[PDB]
Structure formats: C-alpha cells, structure tokens
Number of protein chains: 6
Amino acid sequence: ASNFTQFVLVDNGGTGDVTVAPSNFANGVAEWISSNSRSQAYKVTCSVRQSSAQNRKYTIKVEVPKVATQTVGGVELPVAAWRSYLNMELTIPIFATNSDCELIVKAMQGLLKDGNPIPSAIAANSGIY
Amino acid sequence: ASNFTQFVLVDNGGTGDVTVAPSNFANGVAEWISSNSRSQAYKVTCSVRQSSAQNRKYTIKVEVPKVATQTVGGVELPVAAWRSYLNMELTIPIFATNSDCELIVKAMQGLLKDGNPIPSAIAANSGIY
Amino acid sequence: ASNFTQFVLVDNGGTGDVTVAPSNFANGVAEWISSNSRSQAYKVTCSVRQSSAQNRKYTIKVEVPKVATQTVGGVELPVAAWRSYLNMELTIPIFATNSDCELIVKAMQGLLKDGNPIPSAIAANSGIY
Amino acid sequence: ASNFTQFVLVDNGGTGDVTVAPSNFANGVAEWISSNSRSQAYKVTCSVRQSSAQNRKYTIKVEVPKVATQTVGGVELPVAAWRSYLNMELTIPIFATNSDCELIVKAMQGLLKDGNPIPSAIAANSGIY
Amino acid sequence: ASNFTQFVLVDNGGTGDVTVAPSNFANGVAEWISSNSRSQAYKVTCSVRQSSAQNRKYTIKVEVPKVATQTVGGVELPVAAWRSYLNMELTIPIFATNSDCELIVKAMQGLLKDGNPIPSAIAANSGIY
Amino acid sequence: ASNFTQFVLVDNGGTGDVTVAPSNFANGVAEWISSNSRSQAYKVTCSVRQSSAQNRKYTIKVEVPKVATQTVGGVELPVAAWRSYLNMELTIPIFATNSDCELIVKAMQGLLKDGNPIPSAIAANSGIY
RNA sequence: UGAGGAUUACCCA
RNA sequence: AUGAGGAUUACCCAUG
RNA sequence: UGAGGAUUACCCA
RNA sequence: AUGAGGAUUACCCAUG
C-alpha cells in the first residue's frame, strides 16, 4: 500500500470537486490540505496510537471553510465565524480483525449517508425532532 | 417531517443489514438502537447545543458491538465480547448558511468513501503512510 | 417518528373516551394530560433509567380524577373531588431481547384483562376471597 | 364464590398460554404461581389494605422469568436466568363507588393497550421519543 | 392533533411570506426556524410547564432578524445589532377551561391587531403619547 | 395623533366584545382597563425604555380575569375568581428601521393567528407535539 | 414520600 | 474552553 | 428494599 | 444583564 495520497473530499460531480493533497507528516500525523490559504483551506489530519493496553485509537480532524460570502484570498476575521471543525475519535479493541474493522467503516458510512437523519439535520441547521 | 426515523447503519446489501431505530429522546439526546437485547445492541446517539454565543455543536456517538454468548454461573447470557466507540463533535459557526452546512456533510461523506485513505487505513489495521 | 403522542386512556365506546395528549418532556419524564381544566384532568407520566448495571427501570404514573365543582363563598371552581393514584415500576435486565419484552407486555395485559381476578377485585371495591 | 382462582397471565393464542394457579393466601397476600419448577415459574401477588383513613391501597407484583438451564459441575438444574419485576400500587379513596372503580380499571387497561405509547416503548427496549 | 407543524410567521400576501418549520424538540421545547443561517433566521420556541400548584406557564420566544441592509449569508457583527428578541410568558391557572383558554388567545390576538395602539407604537419606533 | 386610544381587546364579534380604554400614564407606564370595577377589570400596560445604549425594550402586560361574585362577611362583592397573566418583553436594536419594526409586528401577529401551532396548543390545554 | 436499590411482600433516605 | 488525554463511553482526567 | 404514607416524579424507615 | 426562575403580577428570587 501507501495510502498517503490525494483524494476528493467534496464530490460535486466532477465540476468544482474539492481535492485535498498530502501536505505534512510531522510526527506520524498525516495532513492533507486543499489548494488555498490556510485560513480558507479544507484540512484533514489523521493519526493512530494505542490508547491503552486494550485499545487502538484513530483521531481524525476536519476543518471546513464557510464559503457563502467568502472573499477568496482575503483576510476574514474572526477566524471562528468562518470555519467549522470536525473531530472524530474511533476506539477499536485490539481483538478486532480486518473484518471487524471493515464493518466499523460501514457503520460510519451508513451514519453519514445521504437522506439519513444525522446528515439531514446538519445540512438543515437543525437538531432532531 | 420528523427527522427522527430509522435508518440502516450497516448496509450489508439487503441481507444482514443493521438497521437502527428511534428509542429515546430523554434529556435532549436522540438515541437509536438495533433490535437486540440492550446488552448486544448497536447504538447511535446525537445531540446539538449552542455551545457558545456563535457556535452550535453536534455530539454524535456510535457503538458497534462484537456479540457473543457468555456462560456466567452455568447460565448463558447474550453479551458483547467488546465494543468499538466512535465519538464525534462538529462545531459550526452560527453564520453558516444551509449550503455551507451541506458542504460539511459532503466533506464527511467523501472522507469515508471506499477507497479513500482513511477508510482504507482503518479497515486494514494500519496507519497512514 | 414518535411514541410521544396522544392516545385513548379510557375507551368508552367511541364517545366519552378519555384522550390524553403530550404536554411536557422535561428531565426524562414524559407527561400526558387530558383536555380542559388541568384541575380535572387525567395525567400519565413515564420515564426510563438504567437502575443498575444490569437493569433498566420504567416508572409509570396515572391519576384518575373524580370531577366535581367546588363552591366557596359563592365562587365555583372546577376541581377534582379526589384522585386515585397508580404507580408502577418495571425492572427489565439488559439481557432481555425484543421477544422477552413483548412477553413482559403480554403478562401485564393479561393481569388486567376483564374477568381475571385482579381487575375484578378492583372494579368492585374488593380484595381477594 | 371466589376470585382466588387460576387465570391466564400470558395469552399465546390458545397454546403456549401461561396460566397462573392459586398457591397461598397467608397474611392478606394472595399468591398465584405457574406450574412446573417453582424456580422457573411466573408469580403474581396481590393484597389490599386501608392505607389511611380515606384510602384503600392495592399492591400487585408480577415476576416474568427467563427460563434457562444451569449447568454446574455437570449437574444441571432448571433455573430462571433472570427475572423482570413489576410492582404496582393503586390508591382508591373510600368515596369511590363501583362505577368509579370500573373507570379506574379501564384507565389501566387503556394505558397498556397494544399500540399505545407505553406498551410500545417497553416491548421494544425503548423509552419515550 | 399534532400541532408541531410548519406555519407562516410573516404573511406578505403570498409573495415572500416567511415560513418557519420544526427544527428541534430537545427536552420538550419545540423549535421552528426559517430557512437561513442561524444568525439570520426567524426562530420560534415554545414550552409549557406547571409553574406551581395553581398555574401552568407557557414560555414562547421569538427572534426576528434586522433585514434592512442585511447581507444574506454574511457574517454580521455585533449579533445584538442585528436581532430583535421577543419573550412571552403566559400564566394560566389550573381552573381555566378550554373556553377560558380560547378567550385568552383572543385577548392576545386583539392586543396585536393591526391599527391598535401597541402594534402601531412598535412599528413606528415609538412609545405611547 | 396620540396612539393612546381605546381598542377592543377581545373581539367577540360585535356582541360582548371586551374593549379597553386609556386609564393612566403615571410613571411612564401606559395603562388601559375595561369598564369594570377595578377588582374585575381586564388590564393592559405598556412601557418602553432604552434598556441599553443600543436597545430599546418594550414591556407589555395583559391581565384576563375570571369574574365572580363572592360572599364575604354575608355581603356580596364583585370579584375575580382568578387571573391569567401575559408578560411580554421585546428588545429591539436601535439600528432597526421602521420596516424592520413592521416585520417584528407581523411575526407576532402570525405567531398567534388562528390555526397556527401555538394558539392551538394553548386553547386546548395542550403542549406542542 | 422518593423517575430511591434490590437476590423482589426486602432493603435505603 | 483546549488536549493525536483515558474509558467500562451522554463518563473521567488535566490545563485554562 | 419496604402488602411504608402521601396533597403523588414527594415525603419516611 | 441572564433564567423553559416564582408571583398574590410595574413585584420577588438567583446568578453575573
């Protein structure tokens, strides 16, 4: 393998897709950023570590820019009004096989699948009702 | 509408799919569990809160069990050998438009798409490299 | 989806039926109240909690009022002359599957079925003899 | 005459019905037990008492076992893997006529009727949502 | 019933009406928001509780955006310069019947009716004179 | 002009309408009461204040009485069995245009329009669900 | 009294 | 609030 | 826990 | 100032 490659983070059907490419690997923490200023960039980082004697833990972080009314290349303050932050922690017990691990990935894909409750509440600036 | 509906968490292609259904909304924490004894059920929980004057924060948790039958005191009980835990927090500024929010949802879907770096590392009990 | 909806508490043919509607769901306690004066209303509350490591516990309460008019100093108010109070607690181990739970529900319905010892003693101001 | 008789606690069509038979009526507590091993039996108890000057109070208890075989040292015994415990207390003022009592009984039957919020939450390992 | 539905908050005679739709139901507090960023959204929340032994209390809150010179989807600070807040508390004694309650609703509709003093002072950036 | 005029608080369609008239302006609190003994009168009060350097705040109160005749000391007095209280505060930024203010007034009128969720819940002694 | 626990007519505050 | 802090996972830790 | 009470999500042992 | 704090409703509470 060698999975440290460029990938499409936001699929817009070929036109205006957001691709994210390897940009840093300091300390085993892989980073991928889009082609923008770091203030307006799409950013992804990932790392695995053994949290305790029984678990391994993946920490994945995603930063997404506020695009509506954005001035490309501009200085937009406050930083917090223009960015969203995703932080995921996946704890997997050392007994989990590749097959167990494949199922965990499907559970994550199913959760965020289009039309499902969670992605629909988020996309609509809503909660559950 | 009511976005509090059941969905399939693990799509095993129509056969052996894991579907999760609404099971509790006490304390503003939406919960969904699979049709199992509570000791073996998959579980999804979600809540949103205005974490600050200018952010809203979603807290999402998924528990994937490894089911087993355990003999306790000579008697057999439906149990989970172990559980894998996904904990995610998403902070979105209040200035984010619905289309800004849809962008976050798509980035999360792309991040986990089959074949992309992260879901590949996880499924192979590997790190990024 | 929701099970926090209105339902018929007292079925009197299709007329004189007492319906109880959702009213409040604060702190994990769901409350249903019948219409008109809160003073002469029926009330149902329900809550679930993990009572211990292996148990989940339901607490249900029902109040049946004796509707009456109070006259004091010539001022009459709608009141409940008195009220019966039902309180029930149901403990279910986390090992109970959906089938086990359905059986528990049938046992509760059979206990109170018309003609059986218990609903008969109560409906007649009686005990067991 | 007697209301201390056997009755169907769990109606499973006309086969697999759990019947509970009188067993003991000591100290004002009537007890009903299903047949076969006392260890795997269903149990119902009921008692009435004048709780105060104006009230009479019923205390009803039901136990639904999870039938299982225990094997220890090669010696197997019929046991209940676990048990659900229902406990209910019903307070009725001495002013309640037979009509008032019949209404109280219908309110209890309606609460647990199939399809209503409460029996539905329990039968599905759920709470209110 | 089931009154948790979408409704027209600002009636502009069909063209450019502001509709507000269910968006959250965490803790029994119903929320409805318009289709906008949460910073520019029309928001309505409502909840009932028994404040004391004699009263029930409805708490209704409304947030209305400053629309003149607004930049749709933009980041507009300070938040307080761009939003109006309405907070209503309605205390109703437990003796009030549906009919008493209908009259209270008319009293509220009459107060805010067009051409009446209060709505005319507000709409004119005025007080009473 | 002088917006301090009488209006009909409860429009019972020309017959039995409750009209309220200016009755006091002491201390900057505009008051309106119905033609009744002060013990049975409906009452509306309103005041505006620059609550901060950048806001103005309107405080509005409505009292709806439930009238009755009470025999105190063998003598009959016109009285109110109870009163329902509406307390509302509206904070508007100083930057709000007159058309911004008209938008607030319309949102308040739509909120309470017949058939909409909130006025429906109140009139039926119900919550939102 | 307790949306207090339970090995369920026990036990706790 | 922050942590590539921990968990038995709607809990705990530390810092601030 | 309680065949403990209650103005019933309170209170008592 | 904030409170889905209370009221007997132009008063009271709590926090800050």
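The numbers used for chain B are those of Swiss-Prot, and the residues that appear cover 2-130, in sequence.
Per the header: X-ray crystallography, 2.7 Å.
A Cβ is built for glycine as well, from the same backbone N, Cα and C atoms used for every other residue.
Record note (Swiss-Prot) on the mutagenesis of B:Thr46 to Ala: Loss of repression of replicase translation. 80% loss of binding to the operator RNA in vivo. Quoted from Swiss-Prot, the note on the mutagenesis of B:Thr60 to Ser is: Loss of repression of replicase. 20% loss of binding to the operator RNA in vivo. For B:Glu77 to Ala, Swiss-Prot lists a mutagenesis experiment annotated as follows: No effect on the organization of the T=3 capsid, but with a loss of thermal stability. No effect on infectivity. According to Swiss-Prot, the mutagenesis experiment B:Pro79 to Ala carries the annotation: No effect on the organization of the T=3 capsid, but with a loss of thermal stability. Complete loss of infectivity. Experimental mutagenesis is annotated in Swiss-Prot for B:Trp83 to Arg, with the remark: Complete loss of viral assembly.
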Query raised in the report: Just checking: which of B:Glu77, B:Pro79, B:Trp83 have a Cα that is within 10 Å of the Cα of B:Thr46 (mutagenesis position), counting only these mutagenesis positions?
Result: none
**Report entry** CB contacts for B:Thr60 (mutagenesis position) [other CB atoms within 10 A, all chains]
**Finding:** 15
Report summary line: Students should find that the Cα atoms of B:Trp83 (mutagenesis position) and B:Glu77 (mutagenesis position) sit apart, in Å rounded to an integer, by 17
**Report entry** Cα separation, B:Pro79 (mutagenesis position) to B:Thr60 (mutagenesis position) (Å, whole number)
**Finding:** 29
Query raised in the report: Ranked by the number of other Cβ atoms within 10 Å of their own Cβ, which of the mutagenesis positions B:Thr46, B:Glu77, B:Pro79 ranks first?
Result: B:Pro79
Report summary line: Of B:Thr46, B:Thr60, B:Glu77, the mutagenesis positions near chain D (CB under 8 A) are B:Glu77
Report summary line: Taking all protein chains shown into account, the Cβ-based neighbour count within 10 Å for B:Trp83 (mutagenesis position) is 17
Query raised in the report: Among the mutagenesis positions B:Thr46, B:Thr60, B:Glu77, B:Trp83, which ones place their CB within a distance below 8 Å of a chain C CB?
Result: none
